[PDB]
Protein chains: 4
Amino acid sequence: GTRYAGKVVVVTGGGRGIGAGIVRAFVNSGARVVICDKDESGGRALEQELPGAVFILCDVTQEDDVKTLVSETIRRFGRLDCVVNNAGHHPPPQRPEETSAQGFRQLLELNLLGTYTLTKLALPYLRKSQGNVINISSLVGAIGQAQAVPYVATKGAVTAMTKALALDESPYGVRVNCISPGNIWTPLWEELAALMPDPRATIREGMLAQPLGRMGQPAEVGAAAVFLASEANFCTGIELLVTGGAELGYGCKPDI
Amino acid sequence: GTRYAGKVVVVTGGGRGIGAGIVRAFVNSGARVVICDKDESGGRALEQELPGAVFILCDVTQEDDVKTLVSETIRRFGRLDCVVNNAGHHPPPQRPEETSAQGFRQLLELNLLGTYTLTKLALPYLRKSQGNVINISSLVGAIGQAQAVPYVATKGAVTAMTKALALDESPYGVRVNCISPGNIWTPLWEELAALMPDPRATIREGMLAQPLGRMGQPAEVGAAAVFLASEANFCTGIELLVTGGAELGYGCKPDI
Amino acid sequence: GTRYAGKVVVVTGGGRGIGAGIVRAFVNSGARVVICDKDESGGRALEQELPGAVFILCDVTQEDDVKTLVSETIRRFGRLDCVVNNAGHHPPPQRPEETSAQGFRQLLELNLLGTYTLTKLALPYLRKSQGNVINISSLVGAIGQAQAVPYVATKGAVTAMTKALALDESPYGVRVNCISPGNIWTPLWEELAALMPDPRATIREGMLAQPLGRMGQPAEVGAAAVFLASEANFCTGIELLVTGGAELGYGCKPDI
Amino acid sequence: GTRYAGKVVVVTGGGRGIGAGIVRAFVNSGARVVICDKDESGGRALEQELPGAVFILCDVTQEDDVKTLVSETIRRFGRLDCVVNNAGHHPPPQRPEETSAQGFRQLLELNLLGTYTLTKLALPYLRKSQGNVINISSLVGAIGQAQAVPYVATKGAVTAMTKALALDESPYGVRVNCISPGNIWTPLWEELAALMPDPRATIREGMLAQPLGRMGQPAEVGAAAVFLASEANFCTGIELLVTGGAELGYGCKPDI
Ligand SMILES: NC(=O)c1ccc[n+]([C@@H]2O[C@H](COP(=O)([O-])OP(=O)(O)OC[C@H]3O[C@@H](n4cnc5c(N)ncnc54)[C@H](O)[C@@H]3O)[C@@H](O)[C@H]2O)c1
Ligand SMILES: NC(=O)c1ccc[n+]([C@@H]2O[C@H](COP(=O)([O-])OP(=O)(O)OC[C@H]3O[C@@H](n4cnc5c(N)ncnc54)[C@H](O)[C@@H]3O)[C@@H](O)[C@H]2O)c1
Ligand SMILES: NC(=O)c1ccc[n+]([C@@H]2O[C@H](COP(=O)([O-])OP(=O)(O)OC[C@H]3O[C@@H](n4cnc5c(N)ncnc54)[C@H](O)[C@@H]3O)[C@@H](O)[C@H]2O)c1
Ligand SMILES: NC(=O)c1ccc[n+]([C@@H]2O[C@H](COP(=O)([O-])OP(=O)(O)OC[C@H]3O[C@@H](n4cnc5c(N)ncnc54)[C@H](O)[C@@H]3O)[C@@H](O)[C@H]2O)c1
Ligand SMILES: C=C(c1ccc(F)c(O)c1)c1cccc(-c2cccc(O)c2F)n1
Ligand SMILES: C=C(c1ccc(F)c(O)c1)c1cccc(-c2cccc(O)c2F)n1
Ligand SMILES: C=C(c1ccc(F)c(O)c1)c1cccc(-c2cccc(O)c2F)n1
Ligand SMILES: C=C(c1ccc(F)c(O)c1)c1cccc(-c2cccc(O)c2F)n1
Ligand SMILES: OC[C@H]1O[C@@H](O)[C@H](O)[C@@H](O)[C@@H]1O
Ligand SMILES: OC[C@H]1O[C@@H](O)[C@H](O)[C@@H](O)[C@@H]1O
Ligand SMILES: OC[C@H]1O[C@@H](O)[C@H](O)[C@@H](O)[C@@H]1O
Ligand SMILES: OC[C@H]1O[C@@H](O)[C@H](O)[C@@H](O)[C@@H]1O
Ligand code: NA
Ligand code: NA
Ligand code: NA
Ligand code: NA
C-alpha cells in the first residue's frame, strides 16, 4: 500500500487484460494511475471501481492524443513517475505469404511507434522525477513464434529499443526496462483461441506450453511492473521474463 | 571454388562495404551473384570486375523494384538459392529527443521492410531450390547502442523476424539465419567517423571496442555468409556473431 | 512487512555483503530467516541485531554441516519456504596459465556444489510448502570476465543448473530462479580492490563500468530476492540481472 | 581440401560420434589430425581409414595422459593449430534427488576439467601458431534439460569458460569459441534411447524436437568446427548453435 505512494503512473491499454492488471497493482501499491485506452468500456468502469485511477481516452497511434494524455496527466496530478507501454495487439495466425507490408506497417505503428511516442513525450517529466519506463514486450521477440512474422518483429524491436533507451537515459537517472510475458490469460488470448477450429484444444495447448502447467495472470505481470518501478533501482535495460518457463528445455516443434 | 557451385545468390546493397565483401565471397565459392543496389557506382564496377556477378539497379524500399529484381534473376539464371538482405543504413548519432517518428518510419522501411519484401517475393523460388535466407542484422540489436534508438530497434526487429520466419519455413526445407556484425570497417563506418569532432579518435575507440583490437572486414562477414548458405544445413533461426568479442566482459559504459 | 509473513528462509553466506542485504530484506518482509555462514563474526552480530533472524554456523562445502542446517531449521521453525544460495567466492585475478585444476575443483565445491547440496537437502521441505530456490549467480557467467576462468565457469554452471532444476521441480510447484548481480559494493569487492596497485583506480573503474555510474548495493539484490520469493509466482528458471546496465552497449575491451 | 592445409588439429573423443565427424571434416579440409580417445576401437580404425589422421590413446581426465598427448603431437607434427574439446558424456535421465555430489564431481572432471586441462597444456603452442580452441558444449547449457542437472551444469560451465578464455587469450591472437549442438544422432544418443521403455518413441520425439524434423549429423558439427578454425577470424567467444532450431518457439513442456 506504500511501496509506490505519492507517485503517478500512466498505463497504456489499461482498460482490460494485462494493462488492467498493471493498473490494479500500482493502485494497490499506493500510486495514482492514469488509465489510457482507445476504447472506453473497460477503462471507464475501472476508473469508477478504483479510487486513485482515472481514465483518459487516448489512441497511442495518434500523436496529438498522446500529447494530450501527457499534458492532462501533469495538469491533474503535477508529476509523472512511470509510464507503462502495454497497449499492443496480436493479429490472428498468418502464414508469411499471407502477410502484407501494409499490415506490417500498421502493427509497427501500434506495438512499436506508440511506445516510442509516449516515451518521448513523457521523458522530460520522468527526468524531473527520476522516474522510469516499463515496456511490455513478449517472450516471442526473443525465441520466435509460428505464423506471426509481423508481431514477432515488433516485439524484437521493443526489447532492443528498451536497451538503447536505457543507455541514453542512464546519465539522467531514468531507468528503462521491459517485461516479456509468455502466455497470459486475457481477452486477447480468448479472442484468438475462439478463431481456432478447436478453441478448447488451443487453450489446453497454451496451458501445457509452460512447465508450470498453466497460463499466467495479469496480476503477475502487474507485480513484476511494480517491482521494476519501485524496487529495482539498479536495474536498467533488463528483460524480465514472466513466462512460466516456456523458454526452457525441449518440446514438440533419424538424421536425414 | 566449388562449395556453392551452380547456385544463384542475390545480395542487396552489394555495391560496397559488407555487401561487396559478401558478393566476392560467394563468387569465390562458385556461385553466380546478382548485385542489388540503389546506387550504380560501386555495383556496376563490381559487375565488370567479377565474372559471375551482374548488377541490377534496385531500391529495396520500392516494391516494384524488388519484384523486378526477382523476376530478372529467374529470367537470367533460372533459379534462386540464397538471398542476403544486407542493404541498410545507420543514421548519425541522435539523442532520443532529436529523433522523430517520421525518421523512425523511414529507417524501418529500409532496414526492416526491405528485408521483409525481398524475402517474401523470393520464398516461392527458395522453396523450389531448398534455398536459404541470410539477414544482416547487428550486434547492437542484442545489446543496445547509445544515441541510436531507431537503428537499434530496426535490428532487434530483423533478428526476431529471422527466428519467426525460420519457424514458418522449416516444413519446406528453407533455412533462415542472420549474421550480427559488430564494428566492420566500411564506407559507412568511415562516413560516420568523419562527422565526429575527432574522427581519428572515433576510429581508435572503434578498434579497441573489440578484445581482438581491430575492426572486422567485409570478407569476414562474407565468409560467415558462405558458411550459412553452403555448409550450415542443420542451422536455422541462428544469430551468428561476427563482432571480435565486443559483447564479452566489462568495459567503460561508490554505490550511490 | 507482510509480503512474506509466516515464511521461513535460509540464506547462505548471510553474515556480510550481499547475503546480509538479502537477510535484512526478508526480515523486513516479515519472514523468519536462518543466517548460514562459515564465519561467526558477522552472522552472530546480525542475529543479535534482527528480531526474526538467527545464526547457524555452517560451511556449505561440508555435507553434514548442511544436513544439520536443514534439520535445525525444521526443528526450530517447523517449515522451510525459500533457500537463497548466496555463499561463494571470487579469487584474485589469475591468468589462465596461473590457474590449477586443484584450485578450480575447490572453487567448484563452494560456488556450485554447495548450492547443489543445500538445494537437494531442502527440496523435500520446499515441495511441502510450495516454496522456491534463489541462486546468486553472476553477470560474468553470461558475458565472461578477464583473468577469472574458474570463477566464470562456476557461475555459468549455476545459471544453467537453475534452468535444469526449474524444469524438474515445476510439476511439484517449486520455482527455481537465479539473480545475476554485476558490480555490488561488498567486503569481497573491497578486499579484491585492495590487492591492486591502485585500489582507488580499480574502484573508480568498477563504478563507471555501469551506465548508471555506480556500483550496486546488497539491499538492491535483497529486494530482487524478495520479489522472486514472494511475488514472482509465474517466474521459474529466469536469470534476473541486477547489474546497472553493465551488459549493455560497447565499451573499451583499422581492420587488421 | 585446402581450407586448413598445413595445420595440425587435436580432437578429443574423436573415435566415434560427433568427434569422428569433426576428425573427418578437418582431414577433408587438408589438416593433419590427432584423434584422442580413451577407447581404442573406433579411433584405431579411423587412423587406418584416413591418411592424415593418427590415433593417440588418451583419457582427458588423466593429466599425464594429456601432457603426453600434447608432447607427442608436437614431436610428431611440429606445430599445433587447433584443439577441439569434444570428449564428454551424458548420463542417463536422473531426477534431482537421484543424483549425487560424487557423480556430479566425476561428470565435471570429464565434461569441464578435461577441456580445461588440454586447453591449458595446448595454449603455449596455440600462441605460437595463432591457433584456436573449439569447445563442444550443448544447447541444454543455455536452455536447460529435464532430468539432467549435472550434465546441464557442466555445459553451462563450458560455454561460460569459453567466453572468459576468449577474453584472456585475445591479446595473443588466439580465438576461443564453442559449438552448442542439439540432438545429434550418435552412438551416445542411440545408447540413451535403448535404455527407455520405448526406444523408438524416444527417437521419434527427438527428431520432432527440431523444426527441421530430423536430428543433426556429426558431419554438420564438423563443418561448423572447420568454419570456426579456418574462416571465422573475427569470431571469438561465440556460441555457434547447431540445433535444427530446437530453441525456437513454443512447444509441449487456465491461469491457476
Ligand atoms: N496475452 C498474452 O499472452 C501476451 C503475451 C505476451 C505479450 N503480451 C502483450 O501484452 C500487451 C497487452 O496484451 P493483452 O493480452 O492484455 O491484450 P488485450 O487485447 O486483452 O488488451 C489490450 C488493451 O490495449 C488497448 N489498446 C489497443 N490498441 C490501442 C491503442 N491504439 N491505443 C490505446 N489502447 C489500445 C485495447 O483496447 C485493450 O484494452 C500487448 O502489448 C501484448 O502484445 C500479451
Ligand atoms: N559497418 C558496420 O560496422 C556494421 C555493423 C553491424 C551491421 N551492419 C549492417 O551491415 C549492412 C551493410 O552496412 P555497411 O557498413 O556495409 O554499409 P555501407 O553504407 O558501406 O553499404 C550499404 C550499401 O547498401 C546500399 N543501399 C542502401 N540503401 C539501399 C536501398 N534502399 N536499396 C538498395 N541498396 C541500398 C548502399 O548504396 C550501399 O552500397 C547494413 O545492414 C548495416 O546495418 C554494419
Ligand atoms: N560483489 C559482487 O560484485 C558480486 C557480483 C556478482 C555475484 N556476486 C556473488 O554474490 C555472492 C556473495 O558475494 P559478496 O560480494 O557478498 O561476498 P562476501 O565475501 O562479501 O560475502 C560472502 C559471505 O559468504 C560466506 N561464505 C564463504 N564461503 C562460505 C562457505 N563455504 N560456507 C558458508 N558461508 C560461506 C563468507 O564468510 C561471507 O560472509 C557470491 O556468490 C558472489 O559470487 C557478487
Ligand atoms: N549427441 C548429441 O545430441 C549431443 C548434443 C549436444 C552436445 N553433445 C556433446 O558432444 C560431445 C560428443 O558427444 P557424442 O554424442 O558424440 O558422444 P559419443 O559417446 O558417441 O562419443 C564420445 C567419444 O568420447 C570418448 N570419450 C569419453 N570419455 C573420454 C575421456 N575421458 N577421454 C577421452 N575420450 C573420451 C568416447 O570414448 C567416445 O569415443 C559430448 O561433449 C556431448 O556432450 C552431444
Ligand atoms: C496473445 C497471444 C500471445 C501468446 C504468447 C505470446 F508470447 C504473445 O506475445 C502473445 C496468442 C494467444 C493465442 C494464440 C496466439 C497465436 C497467434 C498467432 C500465431 C501463433 O503461433 C499464436 F500462438 N497468440
Ligand atoms: C556503422 C556503425 C555501426 C557500428 C556497430 C554496429 F554494431 C552497427 O550495426 C553499426 C557505426 C560506426 C561509427 C559510429 C556509429 C554510431 C552511430 C550512432 C550512434 C553510435 O553510438 C555509434 F557508435 N556507428
Ligand atoms: C567481486 C567481484 C565481482 C565483480 C563483478 C561480478 F560480476 C562478479 O561476479 C564478481 C570483483 C571485484 C573486483 C575485482 C574483480 C575481479 C577479479 C578477478 C578478475 C577480474 O577481471 C575482476 F574484475 N572482481
Ligand atoms: C545425448 C543426448 C543429448 C541430447 C541433446 C543435447 F543438447 C545434449 O547435449 C545431449 C540425449 C539423447 C537422448 C536422451 C537424452 C536425455 C538424457 C537425460 C535427460 C534427458 O532429458 C534427455 F533428453 N539425451
Ligand atoms: O478473458 C480472460 C481473462 O482476462 C483477464 O484479463 C481477466 O482478469 C480474467 O478475469 C479473464 O478470465
Ligand atoms: O572504406 C573503408 C573500407 O571499406 C571496405 O568496404 C573496403 O573493402 C576497404 O577497402 C575500405 O578501406
Ligand atoms: O565493504 C563494502 C560495503 O559492504 C556492504 O556489504 C555494506 O553494506 C556496506 O556498508 C559496505 O560499505
Ligand atoms: O549410431 C548413430 C550414428 O552415429 C554416428 O556417429 C554415425 O556416423 C552414424 O553412422 C550412426 O548411424
Ligand atoms: Na477512480
Ligand atoms: Na560480371
Ligand atoms: Na535475532
Ligand atoms: Na591415418
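The residues of chain B that appear here are 4-256, 266-268 by Swiss-Prot count, in order.
Determined by X-ray crystallography, 1.8 Å, according to the entry header.
Cβ atoms here come from the backbone N, Cα and C positions, even for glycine.
Over in Swiss-Prot, the protein carries these features:
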type	residues	note
ACT_SITE	B:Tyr154	active site, proton acceptor
BINDING	B:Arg19, B:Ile21, B:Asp40, B:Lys41, B:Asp62, B:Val63, B:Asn89, B:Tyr154, B:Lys158, B:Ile187, B:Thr189, B:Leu191	NAD(+) binding site
MUTAGEN	B:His93 to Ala	Increases kcat for androst-5-en-3beta,17beta-diol and 17beta-estradioll
MUTAGEN	B:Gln148 to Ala	The catalytic efficiency (kcat/Km) is 30-fold increase for 17beta-estradiol and 11-fold for androst-5-en-3beta,17beta-diol
MUTAGEN	B:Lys158 to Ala	Lacks of activity of testosterone 17-beta-dehydrogenase (NADP+) and estradiol 17-beta-dehydrogenase [NAD(P)+] activities
MUTAGEN	B:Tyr253 to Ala	Lacks of activity of testosterone 17-beta-dehydrogenase (NADP+) and estradiol 17-beta-dehydrogenase [NAD(P)+] activities
MUTAGEN	B:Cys255 to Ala	Does not affect kcat for androst-5-en-3beta,17beta-diol and 17beta-estradiol
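Shown here: features listed in Swiss-Prot, placed on the structure.
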{"residue": "B:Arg19", "record": "NAD(+) binding site", "Cβ contacts under 8 Å, 6 or more apart": "B:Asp40, B:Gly45, B:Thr189, B:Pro190"}
{"residue": "B:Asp62", "record": "NAD(+) binding site", "Cβ contacts under 8 Å, 6 or more apart": "B:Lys41, B:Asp68"}
{"residue": "B:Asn89", "record": "NAD(+) binding site", "Cβ contacts under 8 Å, 6 or more apart": "B:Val14, B:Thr15, B:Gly16, B:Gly17, B:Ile21, B:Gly22, B:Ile25, B:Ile139"}
{"residue": "B:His93", "record": "mutagenesis position", "Cβ contacts under 8 Å, 6 or more apart": "B:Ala151, B:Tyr154, B:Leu191, B:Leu195"}
{"residue": "B:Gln148", "record": "mutagenesis position", "Cβ contacts under 8 Å, 6 or more apart": "B:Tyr154, B:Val155"}
{"residue": "B:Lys158", "record": "mutagenesis position", "Cβ contacts under 8 Å, 6 or more apart": "B:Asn114, B:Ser140, B:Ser141, B:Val143, B:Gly144, B:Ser183"}
{"residue": "B:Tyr253", "record": "mutagenesis position", "Cβ contacts under 8 Å, 6 or more apart": "none"}
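Note: B:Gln148, B:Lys158, taken in sequence order from the recorded positions B:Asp62, B:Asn89, B:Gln148, B:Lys158, B:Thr189, have a C-beta within a distance under 8 Å of a chain A C-beta. Using a Cβ-Cβ cut-off of under 8 Å to chain C, the recorded positions B:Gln148, B:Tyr154, B:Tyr253, B:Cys255 reduce to B:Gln148, B:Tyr253, B:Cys255. Annotation note: B:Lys158 (mutagenesis position) sits in a helical segment as assigned by DSSP. Gap of 9 unmodelled residues flanked by B:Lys256 and B:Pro266; Cα separation 16 Å. Annotation note: B:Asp62 (NAD(+) binding site) sits in a coil segment as assigned by DSSP. Other C-beta atoms found within 10 angstroms of the C-beta of B:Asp40 (NAD(+) binding site) number 27, with every protein chain shown included. Neighbour density for the residue listed as 'active site, proton acceptor': within 10 A of its CB lie 26 other CB atoms from the protein chains shown. All chains included, 11 other C-beta atoms sit within 10 angstroms of the C-beta of B:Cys255 (mutagenesis position).
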